[PDB]
Amino acid sequence: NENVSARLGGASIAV
Amino acid sequence: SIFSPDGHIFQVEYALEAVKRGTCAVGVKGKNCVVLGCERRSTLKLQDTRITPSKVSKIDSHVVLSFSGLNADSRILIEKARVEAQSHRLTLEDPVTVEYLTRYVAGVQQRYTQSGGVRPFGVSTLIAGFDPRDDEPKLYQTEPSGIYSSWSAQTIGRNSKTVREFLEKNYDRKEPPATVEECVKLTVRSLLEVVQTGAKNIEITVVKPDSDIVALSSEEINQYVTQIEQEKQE
Amino acid sequence: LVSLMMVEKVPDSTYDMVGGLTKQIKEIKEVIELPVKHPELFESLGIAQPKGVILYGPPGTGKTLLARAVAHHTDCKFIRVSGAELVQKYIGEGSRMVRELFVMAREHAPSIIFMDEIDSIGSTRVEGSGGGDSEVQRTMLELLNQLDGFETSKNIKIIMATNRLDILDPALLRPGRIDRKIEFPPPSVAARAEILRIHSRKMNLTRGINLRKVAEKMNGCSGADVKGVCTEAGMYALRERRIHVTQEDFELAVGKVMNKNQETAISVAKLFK
Amino acid sequence: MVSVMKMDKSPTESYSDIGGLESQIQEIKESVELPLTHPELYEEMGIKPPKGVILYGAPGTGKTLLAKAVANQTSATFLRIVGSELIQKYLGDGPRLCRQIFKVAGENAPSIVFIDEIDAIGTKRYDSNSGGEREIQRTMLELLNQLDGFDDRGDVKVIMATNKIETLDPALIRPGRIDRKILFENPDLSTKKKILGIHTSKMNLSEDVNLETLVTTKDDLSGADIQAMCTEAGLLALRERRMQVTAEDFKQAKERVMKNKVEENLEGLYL
Amino acid sequence: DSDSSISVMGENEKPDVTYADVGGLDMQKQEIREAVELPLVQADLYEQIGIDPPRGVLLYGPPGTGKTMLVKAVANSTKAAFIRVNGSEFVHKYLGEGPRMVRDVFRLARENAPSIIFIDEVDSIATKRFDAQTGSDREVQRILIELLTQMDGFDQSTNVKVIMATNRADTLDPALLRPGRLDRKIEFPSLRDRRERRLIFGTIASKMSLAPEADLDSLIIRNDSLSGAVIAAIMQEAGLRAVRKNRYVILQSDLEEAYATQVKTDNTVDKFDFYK
Amino acid sequence: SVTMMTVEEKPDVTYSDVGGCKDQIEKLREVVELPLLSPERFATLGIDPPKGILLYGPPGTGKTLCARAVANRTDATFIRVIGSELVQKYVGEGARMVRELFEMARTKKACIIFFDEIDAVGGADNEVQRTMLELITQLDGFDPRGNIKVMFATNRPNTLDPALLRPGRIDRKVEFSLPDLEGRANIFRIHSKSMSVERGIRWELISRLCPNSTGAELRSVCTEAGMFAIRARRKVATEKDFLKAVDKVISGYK
Amino acid sequence: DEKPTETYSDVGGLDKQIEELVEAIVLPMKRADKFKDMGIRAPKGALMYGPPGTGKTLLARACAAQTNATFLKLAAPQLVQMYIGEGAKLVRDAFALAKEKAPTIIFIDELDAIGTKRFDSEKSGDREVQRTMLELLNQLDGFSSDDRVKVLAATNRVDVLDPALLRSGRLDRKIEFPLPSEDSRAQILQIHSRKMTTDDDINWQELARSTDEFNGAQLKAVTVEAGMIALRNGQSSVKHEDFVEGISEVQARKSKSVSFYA
Amino acid sequence: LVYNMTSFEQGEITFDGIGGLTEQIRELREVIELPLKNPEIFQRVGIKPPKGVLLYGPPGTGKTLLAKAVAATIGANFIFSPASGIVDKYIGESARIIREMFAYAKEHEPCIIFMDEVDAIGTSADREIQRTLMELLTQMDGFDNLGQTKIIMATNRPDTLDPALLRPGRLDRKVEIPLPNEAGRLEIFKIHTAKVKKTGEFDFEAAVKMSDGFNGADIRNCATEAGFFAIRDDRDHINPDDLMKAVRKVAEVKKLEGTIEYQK
Ligand SMILES: Nc1ncnc2c1ncn2[C@@H]1O[C@H](COP(=O)(O)OP(=O)(O)OP(=O)(O)O)[C@@H](O)[C@H]1O
Ligand SMILES: Nc1ncnc2c1ncn2[C@@H]1O[C@H](COP(=O)(O)OP(=O)(O)OP(=O)(O)O)[C@@H](O)[C@H]1O
Ligand SMILES: Nc1ncnc2c1ncn2[C@@H]1O[C@H](COP(=O)(O)OP(=O)(O)OP(=O)(O)O)[C@@H](O)[C@H]1O
Ligand SMILES: Nc1ncnc2c1ncn2[C@@H]1O[C@H](COP(=O)(O)OP(=O)(O)OP(=O)(O)O)[C@@H](O)[C@H]1O
Ligand SMILES: Nc1ncnc2c1ncn2[C@@H]1O[C@H](COP(=O)(O)OP(=O)(O)O)[C@@H](O)[C@H]1O
Ligand SMILES: Nc1ncnc2c1ncn2[C@@H]1O[C@H](COP(=O)(O)OP(=O)(O)O)[C@@H](O)[C@H]1O
């Protein structure tokens, strides 16, 4: 019984 | 070159740090004598030091200079200083004082501050010598802001912090330097803390009245430095 | 995870497949060999069984191919990260694995690790641009030198590696955190001589053979070129249906290197003499 | 979380065997130890002594050696954590955990803590519009607000660390909280002085001393490598089997290791 | 293993090209099969001679020129495994999708013993060395080095040696190409091929049709700008004219305009506008 | 219900435990107390009162002392709204806090907020905005005509959409900054009122040595002089002791 | 809010750009059947942008004047708690009620900033936002059938919302809400002040010229923070300098500390 | 969900709705006759089809309208997909979405695909984005087969990029369409006067007289412009002096933001 997950992520975009 | 909001200048809160990199030198104001002393690169191999531009330089029969910091920006001043020397002897028929050219070159280091596209110097200098027809010693110190002072001893260079305070455990106003052997012992007992090598890494010079200039060998140094290399023992 | 872990299936290499390299084993085995071979001997003085070491040098060397054989003739384990696999597209995955890493070797004192590349963990700078990777270089170095690393440095030596040296964080190195480094240069000519003796073991009662007559000529950097020229030398024999081989058929194979030894075109810009 | 925290295993890092310095070190004992000796003195003139300090970096130049020496001395608890180990996938897990120390600091009046290399937490307040990484920025605010919401300071002590400050750390630190922003870097002589002041313990120098010239010519370096300098002489002893302790082969290590990290040496221009 | 990022390509769903759809190119087509098609079979000879099988290639030259035409007729004649890929999938929007997959990529090959793979193009990946200016680019080079150790780091022989297609071959981050990592590198030119233009200009004419009222191999005589990918593109257009007028097969007056109907734009002020 | 505890046992603050330049307090004291206590002063003109004291002041400044001051003065109930209890991984469950807060708050009396550090949650795959949307739903309803206010603080005013910050939300905003020497002088009197000193000396000239700086270093720097006195064994403080370290706190920083 | 509204107020601001608009709109509402007899795909709406501080909704209140009709009630509504486009669900039943009572006034708000410029910012699945805009189109589709509805929106000026509007069957026409003269901006300040005790013994007309680039958004804010100061002083009568320079100067400039003046 | 693109096809609509410059209209139809109705011809010759094409015409000249009509000729699914619309700061989000585009596309053939404003398609950032331009062009004719699914790029900035046009064997029928003359301008009113009343005379002589630079969209907007205030007359026909009261100002906004139009 679960759907409450949320994990951060990593990006690297042109400035 | 403008004003910050902290009452300072960018380019000149910077420049005087340049002189805090290079060589280190000093003079003093003896009882009846005046002296200088400066620095050299030992280990500079495949070279003959007879002809290298000495950190010392002379301006008249009776006055000398010792720069620090840069070397190029030093050579220019001696020239236009020399002019004022061997011109001031002409129009007025009397030789210079000491303060005159000091007052002069105190002004040129801001004539090369407040204009368009002109850097100040990576230079700080001092002078020394006796006025003509007098006896009292005179030495003056300089830096790019133009403020010319009269320090009884003045050093500009590396490791110079404690050197700036080393004298204050050594010098006494009412106990001035007696003679050359001690006053030069003073001249070296300061500088040697940053030497960290033998006599080859320095150059000195002295003044007495009526243009009694001398320069001393590497060997004369090895006479006296031994006496405290012998007295750095007990 | 134990996929990164060492192997019951060791490779089959050896540090006498490795001609020209003669001195370095004496200079680097002992930190990995001797006081761990004899801690009581070292503890007779017990100066510091140091932390790991490092090796720098170009490609063409087989720093890898050296590190394959050292995992033979060990008395210890030799784990592998398959460099840079440790990182993932997240944050929390970093430090836990490093936490998992040290402990995986705490249980094995006579056992060590391997990096190949630290070009991807080098020269951390941040003003908003950066990455979580910089976060992990700290904690490994933290758990390298902390209340819990010297007990590994009691148990452990390690090694890092790369091919480009001065492009990383100097704040990494407290010399003593890495107590020794070494160059793996390109070879000498005569160092190149015994190389082709290794790999061309295919001549067939032939003659007129002058193995010295090739490092006669080379000005390269790699030793692997001794194989690149050798391996395609036999290709000629492979195509022309005659298994045998000679010097000249083996020599023009450098014609493949006629590109490499001459691919570097040159500029005509005499702006300054 | 608690598991890593209570590292009560001080090494044999011997406080006062270290030969570094005094003024810094009284400054901490004054910050810490003497307050735990007769703090009535602070009550005499009515003083609230500081809430921990922060050293600076200059890596390989004595960040930590005192610290485990203090742990050898600590005479109290001692704590140890990492921010990278503190952080997780989910939201506010570590921030939910970061709170749970101060109650475990509420464990004790003898409540003190080292912290491990913050450079990935509270580094700098970029807007972090680019997703994800606001978690860090969401975490530091969970601490500093927790730090000084309403606290009698409960001996909620702290000592921090890093390798470079201006790279990061814009606003986190504040005076009173951390009044002492303090230093460690090379001494310019005293690495010559007291380092081998320690290392003269074991070794023999089985022919001479030679130390009057095994010395520093104002050579830019970090004395931490001196613990290599002792090493390779023994090795070069055993590169030629000297079971004794020489002074001659000892030459190379500075000539060998200090010679690698070359500098520009452009001082043919400030003469 | 599933590893649903690239499937076994060509079990029953494959292209249909032939070797002989090419014209000449045997100045390169010989050597490649001299290190591809035979090691399927005469592996014992490579054990008789050659400490390892010469394999690992970097095929290059200007693009839209003939490289990818050759890549896959071999795919028609492998009797073994084969994989394709878009040569910049590795630039994923977030991090880590490659390093999680590329380690699972060769995981597909080692189980699929033996096999081969290829790539579209790597012009974006070629990067010798930067100073670390931002993570925006550093996720490139870390993939490149990881590719290398994945190639000959530890696993030596059972793996497959692979290709390198591109659009240029001077930007390539060196330390990739090596006598051991590759042991081979080839290309093909663009300048005039009197030997090859003379046949490739109508090798497709066999595939095409023609009813000669005269001789139509004379545009080949007109050597100015002999290219490699146009030279079939033209009749890929010229044939659309007899049909445009219900003519059943073209005539030689139909195509000479079709040659110039591809106007060569030798006159364009975009060239005149810049320098002067 | 993690922060389900209104106020502490004893706030130890006063509006005169602060230098704080004397001017940023009045309107703040005006908005918080004059509608509260003297709405006849409001109807004396017939006004449209505000609802929030918008604010920005760099930390290490006595706004937060000033924030804890209204607590000890008014004696009413109090809160603390920070991402710890507020922001929670369970999407939507985070907004149980705001609802049980405000839906309670409308019931209660003098339960005005100090929801500081909303720069945490109120900054622009992330779900923070929907919590920020959960806020503004609550505020446009009750916003006028009440004893209640919305007064909090931050560190980064340019780090939030003003779509929330329309004029009906925090109108009479707040701005802080460092003091004059006189402001630096009267604050200095405060932390000087504990110890033994060389009584009767020229403290004010030290407040000449307060360039752009916080008061926080001044309540600090006196103790380092006592620490300097401790090592000096000075049972009573002098002038130069304050100098011997304050010269070092800034130069070590500079 | 839903009602057959009251009279349009004084036209005032922007009016030279406005008389030409009821032209555009009431005819779709008036004898567009005659247009349908003339046989034209006449529009179902247009767009009026410009910075707020304007009186946009007054023109919406002016919409039903020449033909009685009812207003709209929705404001950033589709930002829901659930998977659904619950508003977009309501938009059907709501636009169905715009289909009800063919005399009807339809004005949503912040079409831009409810609809981003190009929705690159958000992930692939936006919560059916293009689907919501698909509803808007599929509801505009049903709206394109008839002359019952008449639609318009307002937000940041242009190039801030979706570019869909280019099709003349979709939207077909745009007007702006420019910066007006200020004599009405003078009157409205009495209207702001109408709920507050004060006087007007001032020459605020030279004042109204002096300021600019302080929108009705700004000027809907000014009126109070100088009512407090004269109360903070204690005064009650309105006044020029305490409000004009007391508000218009304090915006960004303050702390007059100048010496070399005289 | 790209239904939002690919869902404007079902209702059959005439190819007659635009006269234009007919010879170009003769071009793209006859060359796309082949796959559908007379594919025998490619077999009798054995020649590959046209591997997709493009065009050029300056803005607002029925280009998308032209494309949107063809799919209803035969039963494709006309998509709508702006170039700039698929533009995200995320690196792979560019090159990931395109792969899923062809994915659903080949999931449904014989169908059709479309792009318009692709003209946007040593520095640090730019070194990754060319790969996108290097990727998709590969995905045209790199490795895979393409049965019954095609594409048009229909821009208004024909200085797009050399390499996509450098080798025009990949693409072909790199066509142009310029703006009307009276030759064009005149007949366009016939469809635009279709479903509306009018008196009956050779009134369009003013059309050739003026409008030398307008396009089809505004003249259509000019038609309805006249009809609005033509109801003050309220007559059961419409007069050509009616429109004349607004032809001026429509040019004064056609005056606004003067932009040039070269063909390449
Ligand atoms: N003396 C040698 N003995 C054995 N192999 C050698 C020798 N010199 C070169 N090689 C060859 O060099 C190759 C690898 O060397 P190189 O340094 O070029 O790459 P690498 O070390 O694998 O790369 P990296 O260190 O970046 O992972 C191996 O194939 C190996 O056979
Ligand atoms: N005064 C000193 N006496 C003896 N060793 C020193 C001294 N200063 C530095 N060192 C040496 O420096 C090394 C580490 O010093 P430092 O505390 O600066 O870094 P660290 O704490 O190991 O690094 P990190 O905190 O990143 O793990 C030790 O091996 C130590 O021998
Ligand atoms: N000999 C040939 N036989 C058949 N087709 C050819 C031949 N030479 C060139 N072509 C055609 O030219 C077109 C472009 O050439 P090709 O794609 O091979 O260049 P490339 O170097 O592979 O470019 P890229 O690597 O970017 O795909 C191909 O579609 C191919 O069909
Ligand atoms: N103007 C001031 N008046 C009174 N105290 C001050 C003043 N400036 C600084 N201080 C003192 O400095 C110390 C630290 O300041 P403070 O805790 O208010 O920072 P802060 O504003 O709370 O930071 P944050 O916004 O991060 O909470 C406090 O003890 C406070 O009394
Ligand atoms: N005659 C008037 N009566 C009432 N309000 C007016 C009048 N003229 C202008 N306004 C102002 O117009 C503004 C509405 O601008 P608008 O763009 O509708 O705001 P929003 O964009 O928030 O809907 C209000 O601030 C209001 O004070
Ligand atoms: N050649 C033409 N003949 C008749 N009408 C045209 C022609 N070109 C354009 N139009 C009209 O102009 C409008 C063009 O709009 P649209 O197709 O959306 O823009 P684009 O031309 O950029 O694709 C259509 O409403 C159409 O009726």
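Here chain D follows Swiss-Prot for its numbers: 167-437, in order, are the residues you see.
The way this entry was determined, per its header, is electron microscopy, 4.7 Å.
Note: Cβ is positioned from N, Cα and C throughout, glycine not excepted.
Feature annotations, courtesy of Swiss-Prot:
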BINDING   D:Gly223, D:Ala224, D:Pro225, D:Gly226, D:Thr227, D:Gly228, D:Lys229, D:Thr230  ATP binding site
MUTAGEN   D:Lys229 to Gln  73% loss of ATPase activity
May I ask which residues of the same chain, at least 6 positions away in sequence, place their Cβ under 8 angstroms from the Cβ of D:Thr230 (ATP binding site)? D:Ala327
Cβ distance under 8 Å to D:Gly228 (ATP binding site), same chain, sequence separation 6 or more: which residues? D:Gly186, D:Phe350, D:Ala390
Of D:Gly223, D:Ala224, D:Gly228, D:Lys229, D:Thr230, the recorded positions whose C-beta sits under 6 angstroms from any atom of ligand 2 are D:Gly228, D:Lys229, D:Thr230
Within the chain of D:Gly226 (ATP binding site), which residues six or more apart in sequence place their C-beta under 8 angstroms from its C-beta? D:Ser388, D:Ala390, D:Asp391
Cβ-Cβ distance under 8 Å, sequence separation of 6 or more, same chain as D:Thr227 (ATP binding site); the residues meeting this, in order, are D:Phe350, D:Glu351, D:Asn352, D:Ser388, D:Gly389, D:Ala390
Could you check the binding-site residues D:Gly223, D:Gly226, D:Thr227 and tell me which sit with their Cβ under 8 Å of a chain H Cβ? none
Quick one: pull the CA-CA distance for D:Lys229 (mutagenesis position) versus D:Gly223 (ATP binding site), whole Å only. 6
Near D:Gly223 (ATP binding site), which residues of its chain come within a Cβ-Cβ distance under 8 Å, counting only those 6 or more away in sequence? D:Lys229, D:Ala327, D:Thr328, D:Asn329, D:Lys330, D:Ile331, D:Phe350
Going by Cβ pairs closer than 8 Å, show me which of the binding-site residues D:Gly223, D:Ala224, D:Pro225, D:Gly226, D:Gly228 neighbour chain C. D:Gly223, D:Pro225, D:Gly226
Counting only residues 6+ away in sequence within the same chain, which have a CB under 8 Å from the CB of D:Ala224 (ATP binding site)? D:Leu349, D:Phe350, D:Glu351, D:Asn352, D:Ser388
Taking the Cβ of D:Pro225 (ATP binding site) as the reference point, list residues of the same chain whose Cβ is under 8 angstroms away and which are at least six residues distant in sequence. D:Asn329
